[PDB]
Each structure stands twice: as structure tokens, then as C-alpha cells.
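Encoded as C-alpha cells, the structure appears first; notes follow it.
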Amino acid sequence: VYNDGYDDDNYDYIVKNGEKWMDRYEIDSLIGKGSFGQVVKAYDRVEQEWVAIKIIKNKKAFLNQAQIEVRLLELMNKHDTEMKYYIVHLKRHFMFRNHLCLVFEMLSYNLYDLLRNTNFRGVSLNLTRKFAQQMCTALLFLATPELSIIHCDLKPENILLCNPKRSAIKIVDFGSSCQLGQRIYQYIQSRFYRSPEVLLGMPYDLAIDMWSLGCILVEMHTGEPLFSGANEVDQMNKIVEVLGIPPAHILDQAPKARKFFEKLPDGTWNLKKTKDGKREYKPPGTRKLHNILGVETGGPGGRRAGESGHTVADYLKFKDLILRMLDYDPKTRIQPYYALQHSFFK
Ligand SMILES: O=c1c(O)c(-c2ccc(O)c(O)c2)oc2c(O[C@@H]3O[C@H](CO)[C@@H](O)[C@H](O)[C@H]3O)c(O)cc(O)c12
């Protein structure tokens, strides 16, 4: 009925465990599914190693976006082995039965699965520091002028562990990514990790990934998302609870500024007033990250009192770096090279 019987009604390849492709790949199991298509675990019989295969939907719009993804991955390969790693390596791409397939190295589970393994108690600040250092190094690689790649969907699920017993991680899935001079989407990033400039409908650059990283790092240590908005208005309001009203010079140039805020006659911006006798959000900037992290009270849940790398000085350094990553202004938000110089690391 669809693609000579190889596709379902949603342009997806019907995965059958054990099938052999091109006398090379033995499909093992379904790993996951997304809007792009599916991801399967497979054994490369020629190279004798496990691989992950992204099976793109047999539909032109998804094929074309994956062709951009392949070009970006290949651009990173011309620099690869010669620059910051911490990025999932594209091993091969090919067409198979009207599906574009992307072969990657097979890694372990993602950082959200790690959080779930701890029952969302969070991981230590020492492990968070290691994750932060590797991700800042990976963002520095993307910031290479010839690359200038914006990932556009950084989240715990898109950061994979190399080995479930080690701290090595890699960024995965550049299916929504773009170069700085080639921006085509505006509804980008997962909502919890969406930058203010994207929420405000402003032009964005590579700084949006650094905003996502700040949200990710706090969640990794606390076990819970920092800004868990159910919609765009709720997301902006949860950001304002912690960070306050964005600067006026930003809101004055934001096309969607009045979707969340109001400009009083004095030129000062305020939040749009909620309705009737409904409970208000915390006043702007009163949900202090200082207390979300438990800087003076033994960390999240008080579980870190006396733990090495969890001194008050350590939490003050971590809080400072996060606030630099959560700068409202994308032109002054901390950049990957200078995040790596932060005293949180050395
Ligand atoms: O080695 C891999 C691996 O172990 C995994 C993987 C592990 C653990 C999971 O719980 C999982 O759902 C996927 O996915 C991979 C991929 O899929 C990504 O998965 C993410 C979830 O983490 C989604 O967010 C992305 O959309 C999706 O592309 C790849 O594109 C490439 C890979 O090399 C792997």
C-alpha cells in the first residue's frame, strides 16, 4: 500500500528486527521515534561494531531537512579529529528503499535516563561540572567560524553517555540545527530549554544553545527542570520568576514582547496582569537560584552537606556561571571559550 509495503501510513519504515541491509547492517531493535522518523540499533557486520541508524521519513520535507543535517555533520567531519569532540559522529549516510539513513556511533542512554535512574534526586555537582566542561567544549567547536552551527534543540535527551559507568558525553541529533547564516525556523528548542530571544520572536544566534545548557546543568543537579512551562506564556513567566523583567533595550526590539509584557507610559516594562483572584506568579526575580541550588543549605534537598566539591564557595561559583549562561542579552551571555575559563572549572 505504501512504498511497496515497506512503509506504514506515516511515511515511516516498518522496522523488523533481524533484517539485513546491503549485506552489512543487521537491524536489532527500535531505539526511538520522533517527528523526523525513527532510530534503530543495528550491527555493522563489515566493521564489526554496533551503530545507531536514523531512518528519516519517506517524505520530501523530512528528507530535505535531513539533507541539511547530513551537510552539517559532514562539515563538522572536515574539522573533526582536529577540534573539540563531544559531538556524536556521523559514520555514514545512504538511501535505502526511499529512506535517507544516517549511521552514528552507538552510545549509551541520555542524561534524562540518568536522572530517572536516580529517581530525580539529581547527580552530584562534581559530575555536573564534568558534563558542563564537555558541553562548553562542544559548544566552542560549533562556534568555530567556518561552522557557526546552532544545535537548536539542546536538552538532557540529546546528550548521550558514552558508557553508563563513565562521565564522557556527546551531543546528539542535529536534525533541527542550522548555520548562523541559514536560519529557517522560528519555533525551535524544546520549551523548557527555549531561550528568551526565541520566545520573544527575535533573531537568534549560537547563544541560544548556551541558554539551554544553563537550564540543563541546573536540572542535572536538582533533578527537576528549572523552567517547566506548560506553554509559551507560562514558560516566560517561570523565567521571570527567577531572572526578573528582561532589559528594556531588548523588549523594545522584541516583536512578541507584548505577548508577555506591558510598557507603562514611563517607558518601563511590566508583566501583563493575571486575571481575577487567581494566584500570581512569584514577583519578578524573587525565585532566587541561590535557593533553588541550596547554596547555603547543603545543596538540593540538603543532601550535599560536607560533600567535596559542594562547598558554599563551589555553589557560589556554579550559581555565577549559570547566571552568566542565563543572561537575557544574547550579545553579553557567556560564550563557550569564557565559560571554560570560569572559576567553576579551574
Ligand atoms: O547512540 C545513540 C543512542 O544510544 C540513542 C538512544 C539512547 C538512549 C535512549 O533512551 C534513546 O531514546 C536513544 O539514540 C541515538 C540517536 O537517537 C536520538 O535519541 C535521542 C534520545 O536520547 C533523541 O532525543 C534524538 O531525537 C534521537 O535522534 C541518534 O540520532 C544517534 C545515536 O547515535 C543514538
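Note that chain A carries Swiss-Prot numbering, so the residues on display, from first to last, are 135-480.
Using the three backbone atoms N, Cα and C, a Cβ is placed for every residue, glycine included.
Among the features that Swiss-Prot reports, active site, proton acceptor is placed at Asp287. Spatially close to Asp287 (active site, proton acceptor) yet at least six residues away along the chain are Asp307, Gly309, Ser310, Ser311, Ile322, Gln323, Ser324, judged by Cβ distances under 8 angstroms.
The ATP binding site annotation in Swiss-Prot covers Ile165, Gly166, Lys167, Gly168, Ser169, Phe170, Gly171, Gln172, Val173, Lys188, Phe238, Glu239, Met240, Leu241, and the record cites a curator's inference as its basis. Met240 (ATP binding site) has a Cβ environment of 19 other Cβ atoms inside 10 Å. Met240 (ATP binding site) falls outside any helix or strand according to DSSP and counts as coil.
Per Swiss-Prot, domain 'Protein kinase' is recorded for 159-479.
According to DSSP, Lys188 (mutagenesis position) is assigned to a strand segment. According to Swiss-Prot, the mutagenesis experiment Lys188 to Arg carries the following note: Abolished protein kinase activity.
As a published mutagenesis entry, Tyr321 to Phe appears in Swiss-Prot alongside the note: Mildly reduces kinase activity. Does not abolish autophosphorylation on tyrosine residues. Under DSSP, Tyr321 (mutagenesis position) is assigned to coil, being neither helix nor strand in the three-state scheme.
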Looking at the recorded positions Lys167, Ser169, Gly171, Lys188, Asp287, which have a C-beta within less than 6 Å of some atom in ligand 1?
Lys188
Sort out for me which one of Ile165, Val173 has the most neighbouring CB atoms within 10 A, since those are the binding-site residues we care about.
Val173
With a 10 Å radius around each C-beta, find which of these recorded positions (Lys167, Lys188) has the fewest other C-beta atoms nearby.
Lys167
Per DSSP, to which secondary structure element type does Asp287 (active site, proton acceptor) belong, with helix, strand and coil as the options?
coil
Residue among recorded positions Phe238, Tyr321 with least C-beta crowding, 10 angstrom cut-off:
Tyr321
